[PDB]
Structures are given as C-alpha cells and as structure tokens.
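Worksheet: one structure, shown below.
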Amino acid sequence: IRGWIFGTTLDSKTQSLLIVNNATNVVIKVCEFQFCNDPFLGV
Amino acid sequence: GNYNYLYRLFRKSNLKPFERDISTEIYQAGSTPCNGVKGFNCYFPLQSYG
Ligand SMILES: *[C@@H]1O[C@H](CO)[C@@H](O)[C@H](O)[C@H]1NC(C)=O
Ligand SMILES: *[C@@H]1O[C@H](CO)[C@@H](O)[C@H](O)[C@H]1NC(C)=O
C-alpha cells in the first residue's frame, strides 16, 4: 500500500485529493485529476 | 465592462463552511435532461459582474 485518492466523482469535472508515499517522501495534491480506470503504481 | 470577475448563481445544494466548489459544468433546473448543453432551465452555473 502506497497511497490514497479522495473526492466526489473522481473524473476531473470536480476537484480530487491524491496522497502518495514516494518511498522516503510523502506527497499531497488537490487537482482536477483524471485517473486511469484501474489505479496502481508499476514498480 | 470588466468581465474577468465571475460568481456562481446556480448550485444543486448550499456550500458547507469553506467548501471550495470550482466546477463549471452545466446545471439542470428542469425535470427534462439537459445532456450537458446550454438552454432554458439548463443554465451555465456562473455569471459575470462586467
Ligand atoms: C520521489 O522520491 C525520490 C527518492 O529518491 C526523490 O529523489 C524524488 O525527488 C521524489 N519526488 C517527489 C515529487 O516526491
Ligand atoms: C458534496 O458533494 C456531493 C456530490 O454529489 C453533493 O451531493 C453534496 O451536496 C456536497 N456537499 C455540499 C455541502 O454541498
């Protein structure tokens, strides 16, 4: 487990919150995100 | 007129404290589906002070 997504619709038309543990770091963003249809990180 | 300053005139529900809804998507006031296209009872949600 390496992150979380939050929002209302999760389809860019209204804002969404992304939280990620980037190995050592932690990153937080609020954006008009369009996610991929099956979210995961390739490692 | 300076039209660059805008305010929301239409929303489905009232904001809670510091809720910051920026969405520009076309609103529906009517019982008939507006399908994301402008018209009577199918309003653009913002307005300009000019
Ligand atoms: C992500 O983590 C790597 C770890 O080496 C770091 O170099 C990079 O600057 C980080 N980037 C962000 C946006 O956190
Ligand atoms: C928060 O967003 C949802 C999106 O469906 C909406 O139903 C709800 O009324 C919103 N909350 C407020 C206080 O407007």
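Here Swiss-Prot sets the residue numbers for chain B, with the shown residues being 447-496 in order.
Each Cβ is built from the backbone N, Cα and C atoms, and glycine gets one as well.
Under its mutagenesis annotations, Swiss-Prot gives B:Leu452 to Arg the following note: Increased resistance to neutralizing antibodies. Decreases HLA binding to NF9 epitope. Increased binding affinity to human ACE2. DSSP assigns B:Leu452 (mutagenesis position) to a strand segment in the three-state reduction.
For the recorded site, B:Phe490 (mutagenesis position), the DSSP three-state label reads coil. Its own atom aside, the Cβ of B:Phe490 (mutagenesis position) has 13 Cβ atoms within 10 angstroms in the protein chains shown. Looking at Swiss-Prot, you'll find the mutagenesis B:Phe490 to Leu noted as follows: Increased resistance to neutralizing antibodies and human covalescent sera neutralization.
A simple way to gauge crowding: the CB of B:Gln493 (mutagenesis position) has 12 other CB atoms within 10 angstroms, across all the protein chains here. Annotation of the mutagenesis experiment B:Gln493 to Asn in Swiss-Prot: Reduced host ACE2-binding affinity in vitro.
According to Swiss-Prot, the mutagenesis experiment B:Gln493 to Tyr carries the following note: Reduced host ACE2-binding affinity in vitro.
All protein chains included, B:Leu452 (mutagenesis position) registers 12 other Cβ atoms within 10 Å of its own Cβ. B:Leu452 to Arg appears in Swiss-Prot as a natural variant; the accompanying note says: In strain: Delta/B.1.617.2, Epsilon/B.1.427/B.1.429, Kappa/B.1.617.1, Lambda/C.37, 19B/501Y, Omicron/BA.4, Omicron/BA.5, Omicron/BQ.1.1; Contributes to cellular immunity evasion and increases infectivity.
Cβ environment of B:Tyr453 (variant position): B:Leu492, B:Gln493, B:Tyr495 lie under 8 Å away, each six or more residues apart in the same chain. Annotation of the natural variant B:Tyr453 to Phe in Swiss-Prot: In strain: B.1.1.298; the original residue is retained in the structure shown.
Record note (Swiss-Prot) on the natural variant B:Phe456 to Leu: In strain: Omicron/EG.5.1. Counting Cβ atoms from all protein chains shown, B:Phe456 (variant position) has 13 others lying within 10 Å of its own Cβ.
The note that Swiss-Prot attaches to the natural variant B:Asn460 to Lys is: In strain: Omicron/BA.2.75, Omicron/BQ.1.1, Omicron/XBB.1.5, Omicron/EG.5.1. When Cβ atoms from all protein chains are considered, those within 10 Å of B:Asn460 (variant position) total 6, not counting its own.
Under natural variants, Swiss-Prot gives B:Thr478 to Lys with this note: In strain: Delta/B.1.617.2, Omicron/BA.1, Omicron/BA.2, Omicron/BA.2.12.1, Omicron/BA.2.75, Omicron/BA.4, Omicron/BA.5, Omicron/BQ.1.1, Omicron/XBB.1.5, Omicron/EG.5.1. For the recorded site, B:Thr478 (variant position), the DSSP three-state label reads coil.
Record note (Swiss-Prot), natural variant B:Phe486 to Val: In strain: Omicron/BA.4, Omicron/BA.5, Omicron/BQ.1.1. The unchanged residue is displayed. Cβ neighbour count for B:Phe486 (variant position) (all protein chains, 10 Å cutoff from its Cβ): 8.
For the natural variant B:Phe486 to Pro, the note given in Swiss-Prot is In strain: Omicron/XBB.1.5, Omicron/EG.5.1.
For the natural variant B:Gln493 to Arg, Swiss-Prot gives this note: In strain: Omicron/BA.1, Omicron/BA.2, Omicron/BA.2.12.1. The structure shown keeps the original residue.
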Q: Compute the C-alpha separation of B:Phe486 (variant position) from B:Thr478 (variant position), stating it in Å without decimals.
A: 11
Q) Relative to the Cα of B:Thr478 (variant position), which of the recorded positions B:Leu452, B:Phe456, B:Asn460 has the closest Cα? A) B:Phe456
Q: Given the recorded positions B:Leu452, B:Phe456, B:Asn460, state which is nearest to B:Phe490 (mutagenesis position) when distance is taken between Cα atoms.
A: B:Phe456
